[PDB]
Structure formats: structure tokens, C-alpha cells
Amino acid sequence: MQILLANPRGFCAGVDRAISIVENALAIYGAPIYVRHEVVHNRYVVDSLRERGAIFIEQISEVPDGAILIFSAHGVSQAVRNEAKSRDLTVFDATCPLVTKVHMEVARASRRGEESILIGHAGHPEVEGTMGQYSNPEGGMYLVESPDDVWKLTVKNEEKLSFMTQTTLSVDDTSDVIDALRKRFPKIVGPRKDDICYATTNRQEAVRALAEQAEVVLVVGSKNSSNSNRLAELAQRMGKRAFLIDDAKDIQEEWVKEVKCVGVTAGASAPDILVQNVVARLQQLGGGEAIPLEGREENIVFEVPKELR
Ligand SMILES: O=P(O)(O)OP(=O)(O)OCCCCO
Ligand code: SF4
């Protein structure tokens, strides 16, 4: 059985920065360091950090006075930030710079009192954080997930309307929502294409090329990671069996029995050691040396804030 590796795969620049922010906090200040939400949606990364004394909470009212609190890479609402700010807390912000870029647009729309539409998945923490930058009651901030949602949306002034997206969506599905938004609201203003980040776009392009070659695709990533689920979905829609797995223990022998080519990729929140262990297990199940595919080069790094070097 041949094993192909997608390229690019695995950690993006925002995830590497956010993990480094927690580790450095722990190294500088000691345990405990509190973190609002899983710093990234990866069970291994979060368990790792938990065993080293990070405490992950959902709500700020779970954090003691005077503690150190880190916001996860997904970002947080103005309300969360004020709730932390007017509290005793030392805060470091691990929000990815590419999520903050979208927040700055929503904030500008809010100040002008002009309506904004976010394309994103209800309940996702990045969506809560981004919707949560809009506060002007004179305007409005609306979430849409699909063309159907666009077809039922009514707004107050469609002459003054902008859109923004979550960064970890399907490029193809988002394109269909934006096509609907432009047809419904011909004056709507937005980015050229979407706010989908380089890392999401690049891993979906890489998984398309992988699925073209492989009969079965394993995507290393946790169930609550949006971008990881989009990679699995993409391979499934190309007609390949695709599984989202946390680690090598999850591989069921039936999935690769009689399979001549298996592909492996990893979401932006999944560490390389997990892919290494998945490859070692596929080798036990008859796979040969892992062959990395040729891929688009990634060169972006985001540094930790100087306070945490
Ligand atoms: O893919 P999602 O947005 O669920 O988040 P993740 O933690 O799995 O991957 C890194 C994204 C962090 C902010 O975009
Ligand atoms: S997936 Fe994209 S937006 Fe999210 S942390 Fe990575 S680079 Fe940033």
C-alpha cells in the first residue's frame, strides 16, 4: 500500500503562534495560566497544555481574580474583552492576526452604523468573536451559512451593506454564498473573494490533489476543528472515503484493507507528531515509505508578542 502526504498540511502560522503564547506564559509565570476556550481545536495540543498547568475555561467568570488569561486563536467578542478588562486579569491575546484583520473591518462597519453580514458557522467561537465586534444598534450584524440563508435575509438599508467571512470555511461553499449575496444585494461591499485565510485555502487545494491520487484519505484533526472537517468533506465530495481522526488509535483496519493508495493530511491545528504516528500505524497495516506530494510553498510566520519572548 502506497502512503501519500498532502502538502501543505498541519500547523499554520496562527496556530504555532497561539501555542507558543501559552507555553511561553507557562515558562515565564508558572502554572496556572488560564485560557479562554481551547487555544486551538486539537485534543492533543489542549491535553498537553492541560498536563503542564494550563486551565481551559469557557466563561471568564470561571477565572480567579488576578490570574493570567489568554484568549484562544479564534478570537473573542468585545464583551468578553471588557468582561476580562474591567477585571483583575493580566491578558495576552493569542487571536490569529488573520482573524483580527476581519474584526477590524466589522468594527469599522459598526462605527459608521452600516450593516454587515458574516458568512460563518453558527456557534463557532470565531463567529461569536467576530459578530461580537459589532455594537452599533443603528446598524445590524447578521449571520448567514448558506445561499438559503441569504434568500431569506431582510436588512434595513441594502445601499450600505458589507460582508466578511470566517477564516476556516470551505472555499467552494463560501463562493456560492457570496454569489447569492451579490445577486440579492448588488451594492454589497466586501473583500475581492473572501476572508478565508491562506492556510485554509492552501490545505483545501492540497487535499484536492491528494484525493485525486488516493482511494482513502485520513485527515488528522479533532471533531470540533472547522478547517479539519472541511478537508475531510472535500475528499468525500470527490467520492473518496475520508475519515477525520485524532490519532493513530482511531484507524480501523477495514478502512485500508485492500487499499492500494492511502492519503494523509492534517488540519491547521494538528501537530506533526500525530501525522508521524498515523504514518507508523499505516506502515504496520502494510504501507510503505510515506511520499510527500509537491505542494505550494508556505513561508509566513507570526511572532509571539515581545512581552512573551
Ligand atoms: O478550524 P477552526 O476555526 O475550528 O479552528 P482550529 O483551532 O481547528 O484551527 C486553527 C484556527 C484558529 C483560528 O483560526
Ligand atoms: S487557520 Fe488561518 S485564521 Fe486560523 S490560526 Fe491558522 S492562519 Fe490564522
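Every residue, even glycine, has its Cβ placed from backbone N, Cα and C.
For the mutagenesis experiment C12 to S, the note given by Swiss-Prot reads: Loss of catalytic activity. Within its own chain, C12 (mutagenesis position) has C197, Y198, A199, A268, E298 as residues 6 or more apart in sequence whose C-beta sits under 8 angstroms from its own.
Mapped onto three states, the DSSP output places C197 ([4Fe-4S] cluster binding site) in coil. According to Swiss-Prot, the feature [4Fe-4S] cluster binding site maps to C12, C96, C197.
According to Swiss-Prot, the mutagenesis experiment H41 to N carries the annotation: No effect on catalytic activity. A simple way to gauge crowding: the CB of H41 (mutagenesis position) has 28 other CB atoms within 10 angstroms, across all the protein chains here.
Look at Swiss-Prot and you will find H41, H74, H124, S225, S226, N227, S269 tagged as isopentenyl diphosphate binding site. For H124 (mutagenesis position), the Cβ neighbour count at a 10 Å cut-off comes to 18, with all displayed protein chains included.
Within the same chain, the residues at least 6 positions away from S269 (isopentenyl diphosphate binding site) whose Cβ sits under 8 Å from its Cβ are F11, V15, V40, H41, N42, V45, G221, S222, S225, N227, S228, listed in sequence order. Residues or ranges marked as (2E)-4-hydroxy-3-methylbut-2-enyl diphosphate binding site in Swiss-Prot (evidence: experimental evidence): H41, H74, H124, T167, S225, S226, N227, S269.
In the three-state DSSP reading, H74 (mutagenesis position) counts as coil. Residues near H74 (mutagenesis position) in space but far in sequence (CB under 8 A, at least 6 apart, same chain), listed by position: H37, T95, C96, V99, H124, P125, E126, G129. Quoting Swiss-Prot on the mutagenesis of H74 to N: Reduces catalytic activity 2-fold.
Under the heading of mutagenesis, Swiss-Prot lists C96 to S and annotates it as follows: Loss of catalytic activity. Mapped onto three states, the DSSP output places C96 (mutagenesis position) in coil.
Other Cβ atoms within 10 Å of the Cβ of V99 (mutagenesis position) number 21 in total over all chains. One entry in Swiss-Prot concerns the mutagenesis experiment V99 to A. Its note says: No effect on catalytic activity.
In the three-state DSSP reading, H124 (mutagenesis position) counts as coil. Annotation of the mutagenesis experiment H124 to N in Swiss-Prot: Loss of catalytic activity.
Annotation source Swiss-Prot lists active site, proton donor at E126. In the structure as shown, the Cβ atom of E126 (active site, proton donor) sits within 10 Å of 26 other Cβ atoms.
In the three-state DSSP scheme, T167 (mutagenesis position) falls into the coil class. The note that Swiss-Prot attaches to the published mutagenesis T167 to C is: Reduces catalytic activity 3-fold.
According to Swiss-Prot, the mutagenesis experiment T167 to S carries the following note: No effect on catalytic activity. With a cut-off of 8 Å between CB atoms and residues at least 6 apart in sequence, the same chain places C96, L98, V99, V102, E126, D195, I196, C197, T200 near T167 (mutagenesis position), listed in sequence order.
Following the DSSP three-state reduction, the secondary structure of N227 (mutagenesis position) is helix. Swiss-Prot documents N227 to Q as a published mutagenesis change and attaches the note Reduces catalytic activity 20-fold.
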Measure the Cβ-based neighbour count of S226 (isopentenyl diphosphate binding site), defined as the other Cβ atoms within 10 Å of its Cβ. 24
Greatest CA-CA distance (Å) over the residues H41, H74, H124, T167, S225, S226, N227, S269 that the record ties to (2E)-4-hydroxy-3-methylbut-2-enyl diphosphate? 15
